[PDB]
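A.B. asks: Let me begin by handing over the structure; questions about it come next.
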Amino acid sequence: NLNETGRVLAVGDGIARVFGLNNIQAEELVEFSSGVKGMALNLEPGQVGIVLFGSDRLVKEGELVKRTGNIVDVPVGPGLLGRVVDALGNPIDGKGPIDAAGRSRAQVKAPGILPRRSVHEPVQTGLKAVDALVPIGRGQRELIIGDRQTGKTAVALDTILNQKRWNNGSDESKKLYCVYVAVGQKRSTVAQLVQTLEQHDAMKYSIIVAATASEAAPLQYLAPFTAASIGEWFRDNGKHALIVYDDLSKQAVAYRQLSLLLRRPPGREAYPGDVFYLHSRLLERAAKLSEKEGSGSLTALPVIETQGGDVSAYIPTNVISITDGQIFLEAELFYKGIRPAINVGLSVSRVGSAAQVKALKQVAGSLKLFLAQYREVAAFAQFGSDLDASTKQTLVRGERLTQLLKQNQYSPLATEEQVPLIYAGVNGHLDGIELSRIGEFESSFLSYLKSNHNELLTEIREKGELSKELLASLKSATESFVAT
Amino acid sequence: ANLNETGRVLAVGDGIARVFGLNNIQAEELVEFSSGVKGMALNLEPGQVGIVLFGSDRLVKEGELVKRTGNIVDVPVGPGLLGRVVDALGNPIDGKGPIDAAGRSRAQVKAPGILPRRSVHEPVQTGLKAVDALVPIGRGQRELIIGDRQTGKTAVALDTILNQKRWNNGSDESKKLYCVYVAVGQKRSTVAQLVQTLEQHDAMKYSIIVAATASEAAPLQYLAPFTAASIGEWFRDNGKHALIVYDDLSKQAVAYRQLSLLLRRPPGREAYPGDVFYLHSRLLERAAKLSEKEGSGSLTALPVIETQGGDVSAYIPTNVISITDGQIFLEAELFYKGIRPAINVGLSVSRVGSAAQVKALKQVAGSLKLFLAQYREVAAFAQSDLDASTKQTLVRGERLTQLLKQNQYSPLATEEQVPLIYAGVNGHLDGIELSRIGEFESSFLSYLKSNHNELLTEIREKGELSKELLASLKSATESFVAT
Amino acid sequence: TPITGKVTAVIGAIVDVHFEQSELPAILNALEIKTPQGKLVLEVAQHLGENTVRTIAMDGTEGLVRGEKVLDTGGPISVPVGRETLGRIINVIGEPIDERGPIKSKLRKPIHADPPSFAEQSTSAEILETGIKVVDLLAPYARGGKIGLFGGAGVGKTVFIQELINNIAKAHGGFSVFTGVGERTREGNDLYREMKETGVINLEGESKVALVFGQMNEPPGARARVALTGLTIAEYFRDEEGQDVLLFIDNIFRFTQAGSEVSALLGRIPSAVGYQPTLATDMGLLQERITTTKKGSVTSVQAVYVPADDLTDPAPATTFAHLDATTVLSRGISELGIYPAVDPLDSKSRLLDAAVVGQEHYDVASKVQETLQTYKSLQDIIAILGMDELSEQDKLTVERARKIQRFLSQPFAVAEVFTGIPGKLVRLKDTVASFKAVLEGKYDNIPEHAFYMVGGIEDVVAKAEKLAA
Amino acid sequence: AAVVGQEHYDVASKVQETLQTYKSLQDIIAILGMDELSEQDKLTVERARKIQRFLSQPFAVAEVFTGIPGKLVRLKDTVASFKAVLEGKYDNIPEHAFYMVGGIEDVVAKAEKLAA
Amino acid sequence: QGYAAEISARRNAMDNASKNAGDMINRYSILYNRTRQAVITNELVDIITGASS
Ligand SMILES: Nc1ncnc2c1ncn2[C@H]1O[C@H](COP(=O)(O)OP(=O)(O)NP(=O)(O)O)[C@H](O)[C@H]1O
Ligand SMILES: Nc1ncnc2c1ncn2[C@H]1O[C@H](COP(=O)(O)OP(=O)(O)NP(=O)(O)O)[C@H](O)[C@H]1O
Ligand SMILES: Nc1ncnc2c1ncn2[C@H]1O[C@H](COP(=O)(O)OP(=O)(O)NP(=O)(O)O)[C@H](O)[C@H]1O
Ligand SMILES: [Mg+2]
Ligand SMILES: [Mg+2]
Ligand SMILES: [Mg+2]
């Protein structure tokens, strides 16, 4: 009966050609007699072409192959929370069987034009630079791009850690569950990470999905899709997830590998012709549903690794134009002390203020444009020709604003801590203070505001909007403190 | 019927011929065709044998009968070869009769491993101040010569082949270094004159030349260095010393790119096949110094890379530098300024000769290297102000480079170099005019040769220096500064 | 009984073997062809279909004849593991090549084995003092971590590693496993001399180290594998005999280069820069094995080569993400005569964190880097306009950076035959203080040259007094 | 000219020459400052910068980004205002007054509003 | 005297600037040709590989 079974013709390099399997579906799962599972991708006339999920030493010519009858799919539901699963959603932590509310497929149509809404909820990262300059919204896709060792993962991590603020509560609709997809990372590096998550009691609301350096190409390529489904459950069921794709550059490396080995002819930099389609259909799966559909969101932070700062290379270019804005990290910025090494100049959030907080919005008026003008005047400064009172003026403020956005890892700030800082900088209360001392200003300021004018800090938080009198109290409060 | 010594061409083109049969054939075995054109068994598949032609395709026809040789690619070897000039198959081409052989080594032999080896220690005297002093070369060491076209790459190599005459003349069996010159991709004209100038200096008697000129077949130009290797290898094996010269590897690599692209292997960087490294690595690994247990024979690779607009960073050069034991980068900008040999110091290095050189010189050239190498970055910051600190140190570095200047075909002996470096780093010559530096070089040796004769004799016997000979020469130096 | 195949095809390093019936040797299995010599090894790369496999030879294929009988050995390449291999020099095929008879171990293990699982992972942040200023201070190595030295040709990865062996390996006690991949046999012959002299290897005594060598003369199959042999040996000392293992690889690049050498003959469409399309995962299988686990610590230094001096070449690019500390050698820096020719701005480590090295060492680092980074930013103006066009604060930073830069250079004992000056070893506490003082300008009044090629801050005041005479 | 008239074509060409000059001089501005310039040049640059800004404009669609109300400009008002700018009949007004505004009305309005 | 000493300096300095940028041009020229060349090959491979399948 060659309808439900095939014999192997040849096997090599993760691939097995197979005579038979007549009833097999495109993208169907097959078990080999030896145990190892595989996926059918090329149903040709004479034969079927299978990528393996395992090693192949164990597969020999003529060995019988078996139909599963299922397209690749994953367990979903809140049972996954806290678990470390592989691409197909098998526990790899050691904590035993996953309990699922059901099963999604790996590839799923993105929600149409019809069942969506405007992004209006903030996804607060607690990162001064990010939450004031490039505010991220519940439903939006936001690229994290830069060279190697620039702090891409760190940004993503510090975002996750922050959600503690809301996840230890009981208001289901303020919560943000995180899904972290590890693609092409080494295992120990995923370990080192799940450790830190626990060190911060952040694992009870996360789901790591791992396709490490050593796993089969198909699993790597697949992980992001499977993961997208895991967190699609949350969006569909009235809740909000956050998906971090760390990182797509590798996913494409692996997807290139399937294709070159399946012998599909290659595109530019040996990538397949539709490497763009690869990412587009994934990233579109992030969205903010309409009231009719449960108002659930899914938010995506893809990561992308460049070389030599070149953003004009194939893959980055692709995703850059797929997402609702990017955060550029730079090595140069880093080593001279800006950390996050965000590039204000190049970073954008296309949602913008729609996903900020009204209070933050109010005092962040024009900051991003100003910071641009600042680089402007600082470029003209290289002429080292005498400055006037206008350029020196904006130079002094831009330098202090720059400095005011620097932030230590693992320290996300509440909005009401962010707000007065920004206000002190913008309205120029920081402008007569030494640059090295702005460090001590920040904490010394907040310390004092908590101690004394806590009644403001608690209004900002509760109300999220600086009323006219609250600006007054804050105005007074800042001047007060600056005089020392 | 008996397709076991024989086969028939199924198809021929692009320098390959697919033969049918030859069932007992072995890989890399030679084959002869109906018109006496030699091929080689590349790959053996079920059904047919891929065979690479050592010649024009015209000399073959589909259908022709093909015979086995039973010989894996191999060459004549041994003492006889000296003073003769052969091609990639040890075929005589000077017309000086038949090659007199001792035996026949394969062109594909493996390298002496971890154990039969011994740290290189005997120097190979090149007679070239800049080299001997700065980047000296021991026997068994593998030193690269990497410059742009027209830089004195052969000059350097040729001059060494010349210098050995001091030693290859006398009774001493261990002081002798025989020369093997491969001429890969060169011109027929160039080789003639290169032989002429080797006979004009008598160095022919002690040297063998293998040449695969730019007309000859790709796999000839490819096989040439390997076959030269075995020829030289004989000496390293029978307890003697040989100096092989690969001129050049860049043209060998290119011949390989040929075959490899005609056999339709994917191109890597600059269209080179992924194994172009293994080509040179597996060749040079044979140049080697042997242990006391294996006769202590030695074979000294002097390969030549040719760069392109001065490019060290190129994919071939890197590969060869990452194989060899250092390199003598000859920079054109210096050579255009009349500096000869134009050795860039901060880019040339001997890796294993700084422990094989001659004592006498090392004593008298304390740090001379980075002196001049950091002298170059200084004088290139002058074109500022009068600074009698680094201005003073300038009067040296100029008289010093003026001192390295060597006219071609001028091999100096060690004892002759030591006194010049003496006066160099001791600054006995600063008061002598800049255009009387090299002129004095002749005047000074005239002065030493019939006066302080024993100073030359004792440095020629020991090669060392006591504090005894130090002051004994510090009288012969300032003496001639006055007279 | 024995399973025998027939040689159907020979191409370069590739051999095709046909097997009579059903049971085809598994992929990765060793095959043997009897030679007049000894025997030739082969590794089943793929099943071509129709009872044919395609292998990679572990040695030369000269003289192979179509139809030849090939014996299946029913397992991956095997290697002697455990204490029996200490002070022995070994093959890729796990054989004795030190002219000293059979390595009489108890067990032989496959070279191919799956990398430690995720549950089996084990992390920690313990500094490993090296005595090297640039490292100690800027990118601290970690005990049981993965270290890598990056650089193009002749910048100094080998010599640097010999300095690490010098310090750590002596006062380490536990077992070492040195692996020479695609390097000079000279170097390997030298290292065998070097050990018998320090007494790390004692032919008549005990021994702390082991030697495995697939050098640059080897065929690409040999070199594509020899590192897996080293690894198997180390992995025993780690998991079975629960030991602290020092594992030096040199050079690990030569493994991926070998991979490409064969890749085309294996029938694969090439990838960017002409690399085997499997370059990432073929590294992940190997790298992910060199690791510390809940059963034993492994610290490993690997030498990374950098083709054409391009750091973005797809070989090294992919490496980085496998290391815990990365220290890069610049050609330019060596041409300045600065050694070690480390890049103070490109070198990194997970351990440079206040939680590990402490606020001061942390800050002395950062401040040093800002300084160097500024000098770097100005490289263009100084190149055209020179120093006179810089401001005052800028001007100072440069003179200071140029001092810090020269101070980062350190004489190495092993490299003595290149400096002349007997090598120095500074300590971690020593280095941090020294640099802190310079960053507080407490030495500004000292000629830049004094900072060049000397030990700790004491050696600077010395050399400056010497020169001031 | 056949399509938009000569005046339109001339303004449009001059505006272009201006910015083309200003672009060409950005070498000398970096290296030798603004100091080392011919007086005609100094003015051309002055005028080019003013012109660069007058080419921006708040879109209605993009209010979420500028918080500035969308301004739409009539084609004749465009040409007239650029003509004026070009002949120097506005050399006194500061650079910022041309940035993110509609017609020359808005340049004057902002000029005073800021000076206030 | 000061002015005529300064003019001399400016001349000499500017002269050397020209020598250096002269030598730099030479270097970057060489680097340019390398990059060009490879750009051609890496671009070409992409097609060749694309073409075999
Ligand atoms: N604000 C910060 N302060 C100090 N270190 C930081 C900060 N943010 C990120 N880092 C990290 O910078 C290093 C690595 O950053 P990381 O998040 O790894 O970058 P990356 O893009 O993830 N690295 P990788 O993707 O592996 O090339 C250190 O491991 C971290 O300390
Ligand atoms: N020290 C020297 N003095 C005078 N001429 C020299 C000197 N050294 C080398 N030459 C040569 O300069 C020319 C070329 O030398 P050569 O050995 O050809 O350089 P090259 O790099 O070999 N040239 P080519 O082989 O064609 O790329 C003349 O052939 C020789 O005179
Ligand atoms: N810190 C150092 N001090 C002095 N010499 C050094 C130092 N580091 C490296 N070198 C060497 O730089 C050259 C080669 O060093 P080496 O360790 O060979 O480089 P490399 O990267 O190993 N060479 P290779 O393996 O062929 O790529 C000279 O042999 C030495 O001067
Ligand atoms: Mg990462
Ligand atoms: Mg030549
Ligand atoms: Mg090395």
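Shown for chain A, in order and in Swiss-Prot numbering: 61-544.
Placed from the backbone N, Cα and C atoms, the Cβ positions cover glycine too.
The ATP binding site annotation in Swiss-Prot covers A:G206, A:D207, A:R208, A:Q209, A:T210, A:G211, A:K212, A:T213. Quoted from Swiss-Prot, the note on the mutagenesis of A:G291 to D is: In ATP1-2; growth-defect. Under mutagenesis, Swiss-Prot gives A:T383 to I with this note: In ATP1-1; growth-defect.
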A.B. asks: Taking the centroid of the Cβ atoms of A:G206, A:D207, A:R208, A:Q209, A:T210, A:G211, A:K212, A:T213 (ATP site), which other same-chain residues have Cβ within 8 Å of it?
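C.D. replies: For the ATP site the neighbour list reads A:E365, A:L389, A:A391.
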A.B. asks: List the recorded positions A:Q209, A:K212, A:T383 whose Cβ sits under 6 Å from any atom of ligand 1, in sequence order.
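C.D. replies: Result: A:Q209, A:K212.
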A.B. asks: My understanding is the cutoff is Cβ-Cβ under 8 Å with a sequence separation of 6 or more in the same chain; which residues meet that for A:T210 (ATP binding site)?
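C.D. replies: Looking at Cβ-Cβ distances below 8 Å from A:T210 (ATP binding site), excluding near sequence neighbours, one finds A:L389, A:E390, A:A391, A:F394, A:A401.
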A.B. asks: Restricting the comparison to the binding-site residues A:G206, A:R208, A:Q209, A:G211, A:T213, which residue's C-alpha is spatially nearest the C-alpha of A:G291 (mutagenesis position)?
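C.D. replies: That would be A:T213, nearest by Cα distance.
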A.B. asks: So if I take the recorded positions (A:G206, A:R208, A:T210, A:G291, A:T383) and measure from each Cβ to the nearest atom of ligand 4, which come out below 6 Å?
C.D. replies: none
A.B. asks: Around A:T383 (mutagenesis position), which residues of its chain at least 6 apart sit with Cβ under 8 Å of its Cβ?
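C.D. replies: For A:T383 (mutagenesis position), the qualifying residues are A:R201, A:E202, A:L203, A:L343, A:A360, A:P362.
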A.B. asks: Hey, what's the Cβ neighbour count for A:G211 (ATP binding site) at 10 Å?
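C.D. replies: I count 23 other Cβ atoms within 10 Å of it.
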A.B. asks: What is the total of other Cβ atoms whose distance to the Cβ of A:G291 (mutagenesis position) is within 10 Å?
C.D. replies: 28
A.B. asks: Below 8 Å Cβ to Cβ and six or more residues apart, same chain only. Which residues does that give for A:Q209 (ATP binding site)?
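C.D. replies: For A:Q209 (ATP binding site), the qualifying residues are A:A391.
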A.B. asks: When each of the recorded positions A:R208, A:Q209, A:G211, A:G291, A:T383 is checked against chain C, which show a C-beta distance below 8 angstroms?
C.D. replies: A:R208, A:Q209
A.B. asks: Counting Cβ atoms within 10 Å of each candidate's own Cβ, which of the binding-site residues A:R208, A:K212 comes out highest?
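C.D. replies: When each Cβ's neighbours within 10 Å are tallied, A:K212 tops the list.
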A.B. asks: Helix, strand or coil at A:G291 (mutagenesis position), per DSSP?
C.D. replies: helix
A.B. asks: So for A:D207 (ATP binding site), how many other CB atoms are inside 10 Å of its CB?
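C.D. replies: Taking all protein chains shown, A:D207 (ATP binding site) has 21 Cβ neighbours within 10 Å.
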A.B. asks: Note down the number of other Cβ atoms within 10 Å of the Cβ of A:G206 (ATP binding site), including every protein chain shown.
C.D. replies: 28
A.B. asks: Ten-angstrom check, please: count other Cβ atoms within 10 Å of the Cβ of A:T213 (ATP binding site), all chains counted.
C.D. replies: 19
